[PDB]
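Asker: Dumping the structure here so I can ask a few things about it.
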Amino acid sequence: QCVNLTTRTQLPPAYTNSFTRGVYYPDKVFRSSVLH
Amino acid sequence: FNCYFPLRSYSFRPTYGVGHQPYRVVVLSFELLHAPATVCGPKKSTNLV
């Protein structure tokens, strides 16, 4: 079931600052009080 | 011409050459992760101390 939606509001994509997000745990190894 | 179809059909026959006989190739990729393992061998388990 495919329905075409033509009620879009056309606008160029906006941009913002990522700041310091997106950081995740690189591995499943526990570490504590270290700089890795 | 100028456009050949990649698909080709094998002609394996019981009286083909030694190298021409079909061979079943099964490859298993072994991967070790820091996550707990779920595929272990037949070795038993003892009591902790």
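Numbers in chain B track Swiss-Prot; the residues on display, in order, are 486-534.
From the backbone N, Cα and C atoms, a Cβ is placed for every residue, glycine too.
According to Swiss-Prot:
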type	residues	note
MUTAGEN	B:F490 to L	Increased resistance to neutralizing antibodies and human covalescent sera neutralization
MUTAGEN	B:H519 to P	Increased resistance to human covalescent sera neutralization
VARIANT	B:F486 to P	In strain: Omicron/XBB.1.5, Omicron/EG.5.1
VARIANT	B:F486 to V	In strain: Omicron/BA.4, Omicron/BA.5, Omicron/BQ.1.1
VARIANT	B:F490 to S	In strain: Lambda/C.37, Omicron/BQ.1.1, Omicron/XBB.1.5, Omicron/EG.5.1
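Walk me through where these features lie, including what they touch and how far apart they are.
Answerer: Remark: B:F490 (mutagenesis position) has no non-local neighbours by Cβ distance under 8 Å and separation of at least 6 in sequence.
Close to B:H519 (mutagenesis position) in the fold, though at least 6 residues off in sequence, lies no residue with a CB less than 8 Å from its CB.
Annotation note: B:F486 (variant position) sits in a coil segment as assigned by DSSP.
Around B:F486 (variant position), no same-chain residue six or more apart in sequence has its CB under 8 Å from its CB.
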Asker: Could you tell me which three-state DSSP class B:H519 (mutagenesis position) falls into?
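Answerer: Reduced to three states, the DSSP call for B:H519 (mutagenesis position) is coil.
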